[PDB]
Amino acid sequence: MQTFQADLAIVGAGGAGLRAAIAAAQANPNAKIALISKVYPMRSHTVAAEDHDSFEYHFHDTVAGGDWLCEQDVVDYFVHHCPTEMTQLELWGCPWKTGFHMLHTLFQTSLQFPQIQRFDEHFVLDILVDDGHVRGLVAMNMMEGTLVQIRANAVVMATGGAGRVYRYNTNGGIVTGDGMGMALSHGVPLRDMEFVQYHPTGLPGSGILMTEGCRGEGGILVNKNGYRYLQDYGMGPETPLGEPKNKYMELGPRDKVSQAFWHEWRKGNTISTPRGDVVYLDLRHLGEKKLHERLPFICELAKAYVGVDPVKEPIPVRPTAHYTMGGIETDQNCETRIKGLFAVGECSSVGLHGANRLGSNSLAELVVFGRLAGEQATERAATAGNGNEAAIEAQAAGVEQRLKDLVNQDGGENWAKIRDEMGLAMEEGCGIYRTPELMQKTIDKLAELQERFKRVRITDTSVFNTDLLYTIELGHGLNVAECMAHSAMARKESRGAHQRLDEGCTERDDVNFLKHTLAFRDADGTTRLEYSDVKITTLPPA
Amino acid sequence: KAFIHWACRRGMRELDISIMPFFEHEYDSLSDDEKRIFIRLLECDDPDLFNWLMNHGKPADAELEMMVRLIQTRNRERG
Ligand SMILES: *Cc1cc2c(cc1C)nc1c(=O)[nH]c(=O)nc-1n2C[C@H](O)[C@H](O)[C@H](O)COP(=O)(O)OP(=O)(O)OC[C@H]1O[C@@H](n2cnc3c(N)ncnc32)[C@H](O)[C@@H]1O
Ligand SMILES: [K+]
C-alpha cells in the first residue's frame, strides 16, 4: 500500500470532476489535488454528449420540467451561474459535439495546473470515513496491480450515472454507479433514484442512441403497419412528409413519444426482433443527398450496428434508458451527510433536475456545480484538522482484506449472468410505465440476484483481475438497482419520468408525494426508504 | 498484456461494440507487430476512433488507416 497525502481527492475525471479540479486549483494554489479516474479522462461518458434569455424562463422550465420535485434555491443558483460558466469555458478555448469540446477544454485547462495530480487508470474501491468525516480513499492502480492509499480531507464523488444497470442502455460500459455504491456503503442515501429518463430512439440490442436530428430533418416513426402512430396519442395532426413542426408528431414531447412506443407495444403494434421489440425510424424519403449533408454519420452508424442502409430500409429503434436524475444526496453546496464528502455531476442529486432533467441542463450542471463542489470542498479541506489515525489506517487495511476475501471467494456463480438478469429485471420492472406487480417481480429478482452475488467466482486471471473489478461494479450496480426499484414501487403517484398504470397512482399527487425519495442501505443488506421535503421558494405546485 | 483489455472500455457506447468484441473474438489471430497498430491506435481520441470507423475521415499514419480497414472488414464478417 503506497500512500499519497492530498488536500482533496476527486473521484471522476469527466466534465464535473475536471471542472471541480480546476476550481480547487484556482481556489487554493497551494493544494495537492488528486484527480482519479478508471479511464483516461478523455474517455469519460462526457465525451459522448452531442431559453436562457431569462433567468425566470429558465428557472420556470427547470422546475416545471422536473414536475415540482426540484430544490428551487439550487435551481436559482444554477440558472444564475450558467452564463458565468459558459463564458469561462469559451475563454478557456472552447470554440463558440458539445460534450467533447467541453471535456477537451476542461482537460487541456487542467494540464496548466501543477496542483492537479491525475491518477489515470485507477479504480477507487472505497472511501475512508471516521467520526462522520471523510478522510480519503483507497484505489487500485490498474496498469500495475498495486493499491494506493490517498488521504484527503475532502473527497468529491464525480463518478457519473447509474445507467449500465439496464440491459439496454445508452451509456458506456464505464458508467456503472460506482460512486453511488460507495456512498451507500457508508450510509449516505441515494435520492430520487426512481426517476430514470429514457431516450425515445435507441438501437435495439446495443442501446446506441439515434439523435433527435433524425427527426428534426424529417424522419418518421411508424409501427408494423407503416402508420405514423404518434398522431393517435395527443401529438397534434399528422404533419406532411418532409415538413415537421416542433412539438408535433416526431418532434413531440420526448416523454410522450416514449409512452407512445409502450402503448404501441401493448396494442400488438410493435415488431418482434432479435433482442427487443422495435418500431421504425424511417429515413428513406429524405434521400442520400440529404442524408449525406445533414445526418452524415447516421448512415454508417446504422450499417454498423443494426446492419441497415437507412436509404433502403428503416432503422429499428426503441426507447432506451439514458439519464438518471437521482444520485448521491447533496445539500446546496454539493456536500453529503458525511462531512467533507461531496458529490457532483450525474452521480449526485443536488436537487436541480427534480423528476425530469430539462434539455442540456445536464452538461451545464457539470461546470456550474463542478465549480461549486470544487470551491466548497477546498474550503472544507482547510478546516477539518486531522483524524484518528489508527481508525483510518485500520479502514484502509480493511479494504485490503475485503479485497482478498473477494479473490478466490467461495462460490460458483457467474457474474456475467448475474449482471444480465439484473439488466432484464430493470427493463421489465422499472421501464416507461410501472405496475406494482412488475415492480415486485423485479424487486424479488434483485433480492435473489444479490444473494447469488455473495457467491460469485473471481477466477485467477492474474496481478489484480479485470474479473474482480467487473464484479465490484456489479455489486455497486446491484445495490443501486434495488434503490431504484424499491423507490419506484414505493412512490404511489405518477411524476415526470416515473409513470404508473395502476389505480391510485396515475396522477401527480402534490398533497402526499411532494417529497424526495431517500434510499438508504443498512449493514444487514436491506433497503430503507425515507422522504424529505422539497424546497419551494418562488414556485408552489401548479 | 491483458491491460489492453482495459484500453478497450470507451466513453461512447459505439466503441464498446466495435473494439471490445474484436479484441475478444480475434486479436490473438493476426498478431506479431501488426498489433503494433492496435495498441498505437487505442492511444487516440474517442471521436476519432468512432469517426475513422464510420469513414467520416481517415487517420493520418496510414499504417493506422490499414488497421481501420482490418477492424471494419473483420467485423463486417462477424454478426
Ligand atoms: C451516455 C450519454 C449521455 C448524454 C448524451 C449522450 C450519451 C450517449 N448526450 C447528452 C446531450 O446531448 N446533452 C446533455 O445535456 N447530456 C447528454 N448526456 C448526459 C451527460 O453527457 C452526462 O450526464 C454527463 O456527461 C455526466 O458527466 P459526469 O462528469 O458527471 O461524469 P462522467 O462523464 O460519466 O464521468 C465519470 C467519471 O468517473 C470516473 N469513475 C467512475 N467510477 C470510478 C471508479 N470506481 N473509480 C475511479 N474513477 C471512476 C470515470 O472514469 C469518469 O471519468
Ligand atoms: K443526476
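Chain A residue numbers are taken from Swiss-Prot; in order, the displayed residues are 1-50, 59-104, 131-496, 498-577.
Header says: X-ray crystallography, 2.6 Å.
Using N, Cα and C of the backbone, Cβ positions are placed for all residues, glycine too.
If you take the C-beta of A:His45 (mutagenesis position) and look for same-chain residues 6 or more apart in sequence within under 8 angstroms, you find A:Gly14, A:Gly194, A:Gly195, A:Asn205, A:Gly206, A:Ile208, A:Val209, A:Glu380. Listed in Swiss-Prot as a mutagenesis experiment, A:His45 to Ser, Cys or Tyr is described as follows: Decreased ability (greater than 70%) to reduce fumarate.
Among the mutagenesis results in Swiss-Prot, A:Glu178 to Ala has the note: Decreased cross-linking to SdhE, FrdA is still flavinylated. The residue drawn here is the original one. In the shown protein chains, 14 other C-beta atoms lie within 10 A of the C-beta of A:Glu178 (mutagenesis position). DSSP assigns A:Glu178 (mutagenesis position) to coil in the three-state reduction, outside any helix or strand.
Quoting Swiss-Prot on the mutagenesis of A:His233 to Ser: Severely affects succinate oxidation, decreases fumarate oxidation by 75%. When secondary structure is read from DSSP and collapsed to three states, A:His233 (mutagenesis position) falls in the strand class. Note on A:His233 (mutagenesis position): other Cβ atoms within 10 Å of its Cβ, all shown chains, come to 20.
For A:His233 (among others), the entry in Swiss-Prot reads active site.
Counted within 10 Å of its Cβ, the other Cβ atoms near A:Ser240 (mutagenesis position) come to 20, all protein chains included. Quoted from Swiss-Prot for the published mutagenesis A:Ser240 to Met: Increased cross-linking to SdhE, FrdA is flavinylated.
Experimental mutagenesis is annotated in Swiss-Prot for A:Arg249 to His or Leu, with the remark: Inactivates enzyme. Secondary structure from DSSP puts A:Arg249 (mutagenesis position) in a helix.
Per Swiss-Prot, the feature active site maps to A:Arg249 (among others). Under a cutoff of 8 A between CB atoms, and with a sequence separation of 6+ in the same chain, the neighbours of A:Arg249 (mutagenesis position) are A:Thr235, A:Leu255, A:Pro278, A:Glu284, A:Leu285, A:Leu315.
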Rounded inter-Cα distance in Å - A:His233 (mutagenesis position), A:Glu178 (mutagenesis position): 38
Within reach of chain B, those mutagenesis positions of A:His45, A:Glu178, A:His233, A:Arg249, CB-CB under 8 Å: A:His45
Distance in angstrom, CA of A:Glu50 to CA of A:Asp59, with 8 unmodelled residues intervening: 18
Integer Cα-Cα distance in angstrom, A:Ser240 (mutagenesis position) to A:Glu178 (mutagenesis position): 32
Spatial reach required of the 26 unmodelled residues, as Cα distance in Å from A:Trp104 to A:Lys131: 12
Entries of A:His45, A:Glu178, A:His233, A:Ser240 (mutagenesis positions) sitting next to ligand 1, with Cβ under 6 Å as the cut-off: A:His45
